[PDB]
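Chemist: Below is a structure I'd like to ask you about.
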Amino acid sequence: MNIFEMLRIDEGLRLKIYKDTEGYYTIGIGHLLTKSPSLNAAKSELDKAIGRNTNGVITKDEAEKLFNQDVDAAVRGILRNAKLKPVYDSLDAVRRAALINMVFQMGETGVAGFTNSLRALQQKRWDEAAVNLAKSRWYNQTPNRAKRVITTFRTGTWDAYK
Ligand SMILES: [Cl-]
Ligand SMILES: [Cl-]
């Protein structure tokens, strides 16, 4: 298992514009298009993203290309974030994947704010981190996905995804 596979399971794959868990227009494998309430605005952001008039539909290859960029951007924002990088550098391969998942989902800023959980992860206090991560709007809005990531940090295995 790896990051791609992991996120592919958490986000799914949709080839037409859809609303995410927050009601925002999205496409592909969790590619957010816009927070605006307008489908037209979504369609425009979509064509700009793919470089063609899509009519709000893309192909699988196109979804995968957006995914590749998105995963890459997430890793890179982790590496540039002064709060995130030290954490990521301290972790093993499997837990690094869980930090990337959260960043993909919530954005770097959102993640950099789990101050307390970051500190526990960095100190390798697994159970403490897991408990703290659960006290979040994140866990209350998307509990099954959050439990999966949390278990990942707790155990350092892919068990939650098999
Ligand atoms: Cl260490
Ligand atoms: Cl809470």
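Placed from the backbone N, Cα and C atoms, the Cβ positions cover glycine too.
Here Swiss-Prot flags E11, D20 as active site, proton donor/acceptor, drawing on experimental evidence. Feature annotation from Swiss-Prot assigns substrate binding site to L32, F104, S117, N132. Listed in Swiss-Prot is the mutagenesis experiment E11 to N, annotated as follows: Loss of 84% of enzymatic activity. For the published mutagenesis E11 to Q, Swiss-Prot gives the following note: Complete loss of activity. Looking at Swiss-Prot, the entry for mutagenesis of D20 to A, N, S or T says: Complete loss of enzymatic activity. Swiss-Prot documents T26 to H as a published mutagenesis change and attaches the note Facilitates transglycosylation more effectively than hydrolysis; covalently bound substrate. Annotation of the mutagenesis experiment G30 to A in Swiss-Prot: Almost complete loss of enzymatic activity. Looking at Swiss-Prot, the entry for mutagenesis of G30 to F says: Almost complete loss of enzymatic activity. The enzyme is destabilized by 1.5 kcal/mol. Listed in Swiss-Prot is the mutagenesis experiment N132 to M or F, annotated as follows: 2-fold decrease in enzymatic activity. In Swiss-Prot, a published mutagenesis experiment is listed as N132 to I, annotated 5-fold decrease in enzymatic activity.
Structural setting of the listed features?
Modeler: In the three-state DSSP reading, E11 (mutagenesis position) counts as helix.
Taking Cβ-Cβ distances under 8 Å and a sequence gap of 6 or more within the same chain, the neighbours of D20 (mutagenesis position) are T26, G30, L32.
For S117 (substrate binding site), the same-chain residues that are 6 or more apart in sequence and have a Cβ closer than 8 Å to its Cβ are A129, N132, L133. Look at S117 (substrate binding site): DSSP puts it in a helix.
Listed in sequence order, the residues of the same chain lying 6 or more apart from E11 (mutagenesis position) and placing their CB within less than 8 Å of its CB are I29, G30.
Reduced to three states, the DSSP call for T26 (mutagenesis position) is strand.
Annotation note: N132 (mutagenesis position) sits in a helical segment as assigned by DSSP. Around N132 (mutagenesis position), taking its Cβ as the centre, 19 other Cβ atoms fall within 10 Å, counting all chains.
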